[PDB]
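Down below is the structure, laid out as structure tokens.
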Amino acid sequence: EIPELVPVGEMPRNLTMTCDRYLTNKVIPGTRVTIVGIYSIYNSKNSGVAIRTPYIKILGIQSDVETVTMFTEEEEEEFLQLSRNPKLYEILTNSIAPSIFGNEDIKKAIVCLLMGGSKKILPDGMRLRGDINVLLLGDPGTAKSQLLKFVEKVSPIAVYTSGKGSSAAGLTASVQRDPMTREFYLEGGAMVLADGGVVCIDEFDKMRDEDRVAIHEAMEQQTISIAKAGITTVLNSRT
Amino acid sequence: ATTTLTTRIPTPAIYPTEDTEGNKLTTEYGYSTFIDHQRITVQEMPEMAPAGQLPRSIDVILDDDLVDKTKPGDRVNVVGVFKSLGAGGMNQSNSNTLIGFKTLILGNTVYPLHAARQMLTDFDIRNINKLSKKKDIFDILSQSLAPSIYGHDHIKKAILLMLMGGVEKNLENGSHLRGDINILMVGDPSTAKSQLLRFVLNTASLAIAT
Amino acid sequence: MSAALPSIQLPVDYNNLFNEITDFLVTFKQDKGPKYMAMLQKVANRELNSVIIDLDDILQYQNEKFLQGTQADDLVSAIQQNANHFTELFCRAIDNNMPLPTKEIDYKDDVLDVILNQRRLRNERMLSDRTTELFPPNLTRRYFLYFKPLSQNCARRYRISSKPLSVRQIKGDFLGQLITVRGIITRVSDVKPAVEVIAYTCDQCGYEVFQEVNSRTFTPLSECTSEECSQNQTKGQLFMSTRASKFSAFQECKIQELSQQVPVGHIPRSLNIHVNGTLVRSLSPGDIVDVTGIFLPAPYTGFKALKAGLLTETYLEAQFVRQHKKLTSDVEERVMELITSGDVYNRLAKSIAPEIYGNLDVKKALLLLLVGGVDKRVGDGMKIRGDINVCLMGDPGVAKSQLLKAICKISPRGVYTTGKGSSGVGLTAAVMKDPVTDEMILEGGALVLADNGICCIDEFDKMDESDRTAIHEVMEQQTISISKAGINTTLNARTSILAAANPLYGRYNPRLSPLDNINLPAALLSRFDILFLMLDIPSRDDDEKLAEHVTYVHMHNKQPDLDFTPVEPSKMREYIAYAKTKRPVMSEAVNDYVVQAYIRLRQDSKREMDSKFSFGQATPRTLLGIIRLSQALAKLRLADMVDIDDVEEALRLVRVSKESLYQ
Amino acid sequence: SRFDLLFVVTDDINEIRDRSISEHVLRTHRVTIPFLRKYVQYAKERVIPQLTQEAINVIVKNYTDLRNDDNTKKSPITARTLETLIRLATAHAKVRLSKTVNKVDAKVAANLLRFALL
Ligand SMILES: Nc1ncnc2c1ncn2[C@@H]1O[C@H](COP(=O)(O)OP(=O)(O)OP(=O)(O)O)[C@@H](O)[C@H]1O
Ligand SMILES: Nc1ncnc2c1ncn2[C@@H]1O[C@H](COP(=O)(O)OP(=O)(O)OP(=O)(O)O)[C@@H](O)[C@H]1O
């Protein structure tokens, strides 16, 4: 459920759905989506009287954008018609944040953070890290907080875990026992969800436990490998 | 489910007794033939799978000819037939939300790859002796290792000295000593301490680290 | 039946072998008459139940078939083809050639003797009681069969089936054959009675129905099947019988690999083995052995449709064990070699651990404790302290671990331990998880099994929350117990302790205070007797000698030198065991000489009173210990001379053990 | 104590040193590797000498003077450090691909520790 529509005091619920092949693999986790389909009922025999469960049979995802680079041509026509007008660098700083008094040095740091640089796999073994990472420290009441919700909606992929670290060992990886075959496989992470885009966290004073020992490897080489009870695999990261 | 191709009528039996006679059946086990059976799951090469998912996996049933060839951590490359088996939808009744079509590969001929077997000709084996005749090549190898960083030739010779390895002669009816070599680094930050640590894994010669 | 039920005609039959065992009658005259028939007589008179039918008596039997130019098929061919089929046609050849009444047993002097003849005559008279079921051949055996292959120069004479293959390469056509494999035996179960014959009684007719025993699950039959108690309106209701049912031996074990022929890759795996006949109770956990035996797979007979398709889970069946590497009884010649040569205080000092540089003082402090001896037969309820314990400290770079632990692996019953594993809670025994057999057994650590021996410990700063209890409870006499919620039973405590505490970071600073790195003041200054040290001072002449010391071992491979003839460890072990069987009693002049010794021990220790270097304030617990080691050294060097000079050897050691820190 | 080499990387600031750094990172945003991996994996299959009385005579002299100079200075060294002092030169002859432990190998082994300790 999109976490904005029914607030009284509740926690959100969840459903399940299937699809057909010529509309599968069209979604990544972390997006706004809309969907249209049926509300039929199956009955699994793995609780009282003979009760069944709900699920959606979907038909068509007329979603919003992906937020794998195929699109039409009239979109890029205006873009090239805008990109020839050489006023982009100054016109964005007024037009990015329509609710921010000035702050010109900070505002320019955000537009370069969103797009990034490149990545070299240059003909040797090693590589450079093509990314930038900023900080904002200062007095309360200088809009470092509410500026950060503003980058979340404008990003293609964004998460928002900005509080208290949230068990910094379980930020990157989690393994647990399984209902079927009792196995140890990889499930969760805050980084693996957030590749290609930007995370945003805070409170770098009163976390001393594991928050620093979890970001030292996660940054500067962007190549983690979990050495927990099952696998030891170097999964990619470009955060 | 091992003939790989023909879905014959199975024989749901282990061993029969009493063929159409009054003779107690005996079985010759030297003239009974056997074969083995081993499943292995294969992950995804986690560099060319684009960043939207964890690695996935499927599995493969091979036979005796290339068992014990697969150490866990090898860049393997298999080829076989694609195959489904199992009854999905009838073997239990009402069968709601249960796949009954397991993906299998009944395949052949694995190969290790490298991106242990590198056969060289007479040419390159002679040239490497020809450059062995030079009395400087210990120094050239030090400078030709990390093509990004200045200096640290004391560090640079140490890595190639460690990577090639020193022997351990085991004591006959006695404890062998340490013949492993184990170097250590420390340094104030951003001074390329972790730089050279990741490119030893590219030329690792089957030495995958954590 | 149709659809490929008949097979191809095979040229290898069995009737050609059946008559070839008939010419295993009295014909082998090379090896007092028929030698394998001579062993047939020493079983029928009931004293031993294992015949041995080797390959040597087959190959020589084939050696003297080199001149008879007729068709004689190969024997070691077929018995490595299908080995298990070569016992059932074998027993049906012995019975035609077994001399039965060759023994003399009257009433007693044989287990199950009058009753089997009572049973046989009850079936023999019921063979003619009409105015019928013959014995299955498994009933009257009272014997077994065995096999034994060859790996001698007869294999290099002329021609394999007995190369010691590992477990790794064995899965192929080696299933249904006879193969030997070496290994290490683990998981020894017990001996349980298996079934081979049956006897149901219905208490109406008394006709005991017999059957062959199949696999581990079977089913009894009905009651209306017999010949007399059946076929009427009344049938005797069947039930079992114990005493009329002969039962065999059975015991299960598992093997692993030698950890030297394993490849660089995968871990080794196990295998299942069984026993039959009377090779039982002859293996042990930790036996570096090999078994020769025959191969067969087994069905699973449980959940065979959904799972258990055609899996096999085989075992191997044993045939032979060739075990390896195992007091005034033809050993006294080497006890005289110590008596004639003498040389107690020095040659034996160079005997134990000659592989170090210097330190003859500490190699002498240990040999006295490797003999021990009963302190005093107290009689009354005064359980006195015995078995003093020496601890070491210091941080050399000469790998101090293999100095001490090398002594432990040659000293008797002295078990090795470390910090990890059997910690101070699992130093004694406890109750744990077990397999599906009898759980909640009393699994032990070290001290419940190494009673009255050597407890050679290392890594004293490891797992100290349980260890600091664990060291006091053995230094305290007789409270090794399990004070758990299972039981409150207490067992003995009689074992010496040899400790080596590692210092704090870097070197122990001798200019600083001691006990900066050992964390137990109360365990040390009042409940031990002597200490040592392994401090390193820079000294040029010793270290270059120590440099030649360590470099000499690399160019060659041998380490011995310095005009010392190396001594076998059995000799001093016999010398210790003979010295432990003396226990001399002291005279009066010795206790007269220690009261003046303790006064001179009292006065100088009561002069310093400082926290600079020294420990101790002259306890009588140190006084009684110096009596303990004196009679110990009077035990090893017993010439019945308990006097002033014998105890002068004793205070000679306490003064050099002390003040090892003053350099 | 179970390790041997504790390289302490310096980061001292010299105006010719950093200037040389500044272009070399810049020149790379735009004797071979597979020959190198063959040379070492061929050199894992050649025989191991271990045996020359000449090279063992000089290194123990080379030990004894620093055995006078370890304890009155920075860091105490132990007997296992000698098992390094064979092992580095032992592998250094494996670079040479020969069966004679020469003299020249014992000079780089001493000099490498001298920077590692001083
Ligand atoms: N430079 C600015 N321009 C426009 N609005 C601002 C600016 N600075 C603060 N605000 C306003 O402050 C209001 C509330 O922000 P808030 O008081 O939560 O900031 P804050 O989170 O306390 O700052 P800090 O993160 O430093 O503690 C917002 O509605 C925002 O519009
Ligand atoms: N001493 C150096 N000489 C040349 N380039 C360097 C040096 N130190 C760092 N660099 C450059 O900086 C980049 C990254 O350095 P790196 O992140 O490996 O520092 P680090 O070793 O990880 O330090 P830390 O582990 O403390 O973060 C490399 O691309 C490298 O070109």
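By the numbers in Swiss-Prot, the shown part of chain C spans 1-31, 59-158, 189-216, 220-386, 393-729.
If you're wondering, the header gives electron microscopy, 7.0 Å.
Positions of Cβ are set from backbone N, Cα and C atoms, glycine also.
The annotation domain 'MCM' is assigned in Swiss-Prot to C:410-617.
The ATP 1 binding site annotation in Swiss-Prot covers C:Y423, C:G463, C:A465, C:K466, C:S467, C:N568. In the three-state DSSP scheme, C:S467 (ATP 1 binding site) is classed as helix.
While the structure shown retains the original residue, Swiss-Prot records the mutagenesis experiment C:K466 to A with this note: Loss of MCM2-7 complex helicase activity. Cβ contacts within 10 Å of C:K466 (mutagenesis position), excluding its own Cβ and spanning all protein chains shown: 17.
Same-chain residues at least 6 positions away in sequence with a Cβ under 8 Å from that of C:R593 (ATP 2 binding site) are, in sequence order, C:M541, C:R687. According to its DSSP assignment, C:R593 (ATP 2 binding site) is coil. Under the heading ATP 2 binding site, Swiss-Prot lists C:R593, C:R687, citing similarity to another entry as support.
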Exercise for the section: Give me the largest Cα to Cα distance among C:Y423, C:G463, C:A465, C:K466, C:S467, C:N568, the residues the record lists as binding ATP 1, in Å as a whole number. Expected result: 20
Practice task
Return the binding-site residues from the list C:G463, C:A465, C:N568 for which some CB of chain D is under 8 Å from the residue's own CB; sequence order; 'none' if the set is empty.
Solution key: C:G463, C:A465
Exercise for the section: Write out the long-range same-chain contacts of C:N568 (ATP 1 binding site), meaning residues 6 or more apart in sequence whose Cβ is under 8 Å from its Cβ. Expected result: C:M459, C:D461, C:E525, C:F526, C:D527, C:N583
Exercise for the section: Sorry to bug you, but what's the C-alpha spacing from C:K466 (mutagenesis position) to C:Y423 (ATP 1 binding site), rounded to the closest Å? Expected result: 12
Problem - Local backbone state of C:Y423 (ATP 1 binding site), from DSSP in three classes - result: coil
Practice task
Please classify the secondary structure at C:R687 (ATP 2 binding site) using three-state DSSP.
Solution key: helix
